[PDB]
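A.B. asks: A single structure is presented below for examination.
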Amino acid sequence: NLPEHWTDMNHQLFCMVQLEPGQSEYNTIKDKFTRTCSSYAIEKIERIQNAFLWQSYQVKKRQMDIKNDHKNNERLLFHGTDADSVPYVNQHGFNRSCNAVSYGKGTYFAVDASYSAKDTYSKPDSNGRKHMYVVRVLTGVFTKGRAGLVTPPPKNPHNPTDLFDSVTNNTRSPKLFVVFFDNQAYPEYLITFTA
Amino acid sequence: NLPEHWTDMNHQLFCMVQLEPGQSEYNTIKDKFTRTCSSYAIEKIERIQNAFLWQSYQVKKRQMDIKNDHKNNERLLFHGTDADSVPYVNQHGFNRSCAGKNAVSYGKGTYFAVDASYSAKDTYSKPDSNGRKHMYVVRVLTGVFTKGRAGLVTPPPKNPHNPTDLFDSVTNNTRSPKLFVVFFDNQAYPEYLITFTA
Ligand SMILES: NC(=O)c1ccc(OCc2cncs2)cc1
């Protein structure tokens, strides 16, 4: 059940689709970016259509929706990426096994594109082109992280296997989220931009 | 969606079911185990009914069954572990981020053995304070595999000029595989827990 707004893939399972500037989808994603990165120039925005990653992600979403016995498990966040990792992420998504890991050994996502836009996360390539994903993340129920976590903490130490879904730097006002499991993050758009 | 031979879980997502000796299900696992561990005695065999793990695993199997060319992508393998790890594995499966370094490393992933005798080593199935050893019997998506290397954090590419098109798993020896390493969540379903003693 591949989303309606995806465009036909001629029976293929992976496609990157360049969005048309000035149409609704492009304008929505651009506005999420320019909220904090209005000094940056957008060269292009690509929709990531990865059927297998989507399938695996949607399964985890339906599971977290049952487990948490409410919705609102999903946030739209940013991930800066070096050019050399874009093909792997487009195909395979985010892998904790591949910077500061102060809040645990998981994959990091920023609330603000400005954070992911730092050269440390979105390293300029030969031509000064920077790369950042807009990511559907299953943040679910979250707590403050700490160094050395390999999974989120338990919600209550009396049930050590019933875990928080993610961790953050700050629970009242989060600026980053860490997830510790494959298929808790779906890379939805890739933004190619310059300083 | 859940297999029809599973006991009714009411509306529950998790259950361990104690098997009865004389049942074909118990006897096939005991025989698989005793093939290489006839020195040990089985206390009990539990069927693991974990709906969420089962769902995510079956999705990965369907994807690998589509991607690969009529391959048998699944092997039934062994995994020894310590008592302290059993409640987490039962609920959340095998986490590569928790995995011990193997005496012979073919990569940084989760290790599964062809032979129960390998998993039965005290290094993997550590005797608990009561002298009970624990070994999972695990459906593993081995898929298309190659000989691993200690540096790996993901399976290697099949083709060095196509770095994102990966082997599904790695092994110690492609001619005579005795262990498999997987590097992704939901590539292994813990199906049975064997509790055993000397
Ligand atoms: N790739 C990214 O966009 C990215 C990477 C790392 C991020 O946080 C790392 C930190 C850990 N402790 C404090 S900062 C945020 C975003």
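Numbering, chain B: per Swiss-Prot, residues 481-678 in sequence.
According to its header, the structure was obtained by X-ray crystallography, 2.0 Å.
Positions of Cβ are set from backbone N, Cα and C atoms, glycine also.
Below are the features listed in Swiss-Prot for this protein:
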- B:482-678: domain 'PARP catalytic' (DOMAIN)
- B:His559 to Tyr: Abolishes catalytic activity (MUTAGEN)
- B:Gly560 to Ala: Slightly reduces catalytic activity. Abolishes activity; when associated with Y-559 and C-604 (MUTAGEN)
- B:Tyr604 to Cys: Reduces catalytic activity 20-fold. Abolishes activity; when associated with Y-559 and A-560 (MUTAGEN)
A.B. asks: Out of B:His559, B:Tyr604, give me whichever of these mutagenesis positions has the highest number of other Cβ atoms within 10 Å.
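C.D. replies: Answer returned by the neighbour count: B:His559.
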A.B. asks: Measure from the CA atom of B:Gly560 (mutagenesis position) to the CA atom of B:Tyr604 (mutagenesis position) and give the result in Å, rounded to a whole number.
C.D. replies: 5
A.B. asks: Taking only same-chain residues 6+ apart in sequence, whose CB is under 8 Å from that of B:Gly560 (mutagenesis position), what do you get?
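C.D. replies: In sequence order, B:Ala593, B:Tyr598, B:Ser599, B:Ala600, B:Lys601, B:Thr603, B:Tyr604, B:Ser605, B:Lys606, B:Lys613, B:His614, B:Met615, B:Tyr616 meet the Cβ cut-off.
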A.B. asks: DSSP secondary structure for B:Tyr604 (mutagenesis position), reduced to helix/strand/coil, please.
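C.D. replies: Note: B:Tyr604 (mutagenesis position) is coil by DSSP, not helix or strand.
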A.B. asks: Can you see whether DSSP assigns B:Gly560 (mutagenesis position) to helix, strand or coil?
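C.D. replies: Note: B:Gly560 (mutagenesis position) is in a strand by DSSP.
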